[PDB]
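Okay, structure first, notes after.
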Amino acid sequence: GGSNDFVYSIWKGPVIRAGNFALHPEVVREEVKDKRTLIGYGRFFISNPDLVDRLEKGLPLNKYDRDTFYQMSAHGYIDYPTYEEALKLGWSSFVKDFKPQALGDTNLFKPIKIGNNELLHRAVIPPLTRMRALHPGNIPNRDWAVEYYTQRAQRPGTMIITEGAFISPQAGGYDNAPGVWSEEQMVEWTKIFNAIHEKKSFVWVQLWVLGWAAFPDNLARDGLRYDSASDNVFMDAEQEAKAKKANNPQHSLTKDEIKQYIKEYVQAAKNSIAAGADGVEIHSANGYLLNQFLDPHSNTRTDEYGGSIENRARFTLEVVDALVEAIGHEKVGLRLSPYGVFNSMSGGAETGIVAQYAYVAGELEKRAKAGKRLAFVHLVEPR
Ligand SMILES: Cc1cc2nc3c(=O)[nH]c(=O)nc-3n(C[C@H](O)[C@H](O)[C@H](O)COP(=O)(O)O)c2cc1C
Ligand SMILES: O=Cc1ccc(O)cc1
C-alpha cells in the first residue's frame, strides 16, 4: 500500500504520472478524470513512435525489446514501425494477450497548457536513456538521434522529455549518455529541437546528475570525483569495490562543491534554452544525486544539508530556485519518485518518506502562491 495521491492535496498545479500505464488503460481512464493529471508512457513509446494514435483509437501495440534498450544500434531505436507500417509487413503478432481501449474521449486528449507550450493531448513522453551518445564528448547521436525524436514527435502538440542529460562532466559517469554543457553537444541538440518543433511538438530537457550511480572508474579516468551526499553509505557492493579499485572513493560534497553543481545546473539550463528548448526538468528522482540528498538512508550528513526533512530537501529546492531565477518558472519542472527504491533508495519502507516529499510539494506550492509556479511536477508511480 502506498499512493502518490497525497501530492494533489498539496501541489495545485499540473502533475505528470508515469509507470505501467500502457497496458492498463482502465487505470488511466480513472486517473485522467482529474483535470490536471498527465500520463507518461515509457517503454511502449520506445516500441511505438505513433503511440498517441494507438491510444486514441485503441490500437494494438508493438512489443519492446529490452536487449536493444541501451545498445549502440539503429535496431530497436529507429526501426520500430507505426501501426500503418506494421500492417504492411504483416502483424505476425503484436503484444500478446492484451485488450486495447480507446481513450480519445477522455481528458487524455483535451488540450492543456504546460509552461509556454499549448499541449493538444496529455500523453507525455517521459525521459528515456538510450545510451547512444558518442564517446568521447557525450555527444548526441549524429546518425539516428534526430530521426528517433522525429518519429515520436509524430502527433502534433506532443510534450517530449528528453533522455537524461549531464549538466557537466562531474555530473556524468556514463560514456554513452548525452551531455548538455558543451558547444558540439548544443549543435546536435539544436537539430533535435528543430525537428521536434517542425512537427508542432515540444521538447523538455531533463537535467541529469548521477551521484553515486556514476561509474567510479569512468570518473577516475577523467580525473573527476565520485561524489554523493555522504561517504559512509554506498549504493551497493559493486560500487564500493569499483571506488576503492580505481582509488576514487565516494566523496561527501562540501558546500562549495554543492554551489558548483548549482552553477552547472544554471549554465546547462541556459544552454538548453539558447539551443531552442521549451524548458527543463530537474531530475530529482530514481536514486541520483538530488534524490541521494532527499533520502535519509543515503544522507547521513550533520550539516545544513542533512539531519532533517527541511535540510534534506535544501539541495533540490536550491536548484529549483536557481533555475527559476535563471530562465523563469514557466520553463522549469521537477521529477520525483517517493516510493522508488531504484539505485538504493528507501521507498515505502521508510515510514517518514511521504513526509519528506510532502514537504517538497509544500515548498513548491509556497513558491507557486508567491507568484513562481513551476510548469509541472513529474511523479514516478509505485510498483
Ligand atoms: C530504458 C529506460 C530508460 C529510462 N531512462 C530514464 C531517464 O533517463 N530519466 C528518468 O527520469 N527516467 C527514465 N526512465 C523511466 C521512465 O521515465 C518511466 O518512468 C519508466 O519507463 C516507467 O514507465 P512505463 O511503465 O511506461 O515504462 C527510463 C525507463 C526505461 C525503461
Ligand atoms: O532516471 C532514471 C533512469 C532509469 C533507467 C535508466 O536506464 C536511466 C535512468
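Counting begins at 1 with the first residue displayed.
The backbone N, Cα and C atoms fix where each Cβ goes, and this holds for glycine too.
Copied over from Swiss-Prot:
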BINDING   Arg43, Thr129, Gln206, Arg335  FMN binding site
BINDING   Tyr70, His283, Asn286  substrate binding site
MUTAGEN   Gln206 to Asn (Swiss-Prot position 115)  Strong reduction of substrate binding
MUTAGEN   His283 to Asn (Swiss-Prot position 192)  Strong reduction of substrate binding. Reduced oxidation of NADPH
MUTAGEN   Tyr288 to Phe (Swiss-Prot position 197)  Reduces oxidative half-reaction with 2-cyclohexenone 6-fold
ACT_SITE  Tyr288  active site, proton donor
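Features as recorded by Swiss-Prot, highlighted on the structure.
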residue	record	Cβ contacts under 8 Å, 6 or more apart
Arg43	FMN binding site	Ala22, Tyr64
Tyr70	substrate binding site	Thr129, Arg130, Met131, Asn176
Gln206	mutagenesis position	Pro127, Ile161, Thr162, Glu163, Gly164, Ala165, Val280, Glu281, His283, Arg335
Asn286	substrate binding site	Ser337, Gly340, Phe342, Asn343, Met345, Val380
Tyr288	mutagenesis position	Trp208, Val209, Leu210, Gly211, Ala213, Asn343
Distance-selected recorded positions near ligand 1 (C-beta under 6 Å), from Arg43, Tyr70, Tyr288: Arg43
Across 2 unmodelled residues, the distance in Å between the CA atoms of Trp91 and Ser92: 4
FMN site span - longest C-alpha distance across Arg43, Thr129, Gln206, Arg335, in Å: 18
Protein Cβ atoms within 10 Å of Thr129 (FMN binding site), excluding its own: 18
Cβ atoms near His283 (mutagenesis position) (within 10 Å, other residues, all chains): 27
Where the C-beta lies under 6 angstroms from ligand 2, the matching recorded positions among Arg43, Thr129, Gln206, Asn286, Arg335: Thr129, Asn286
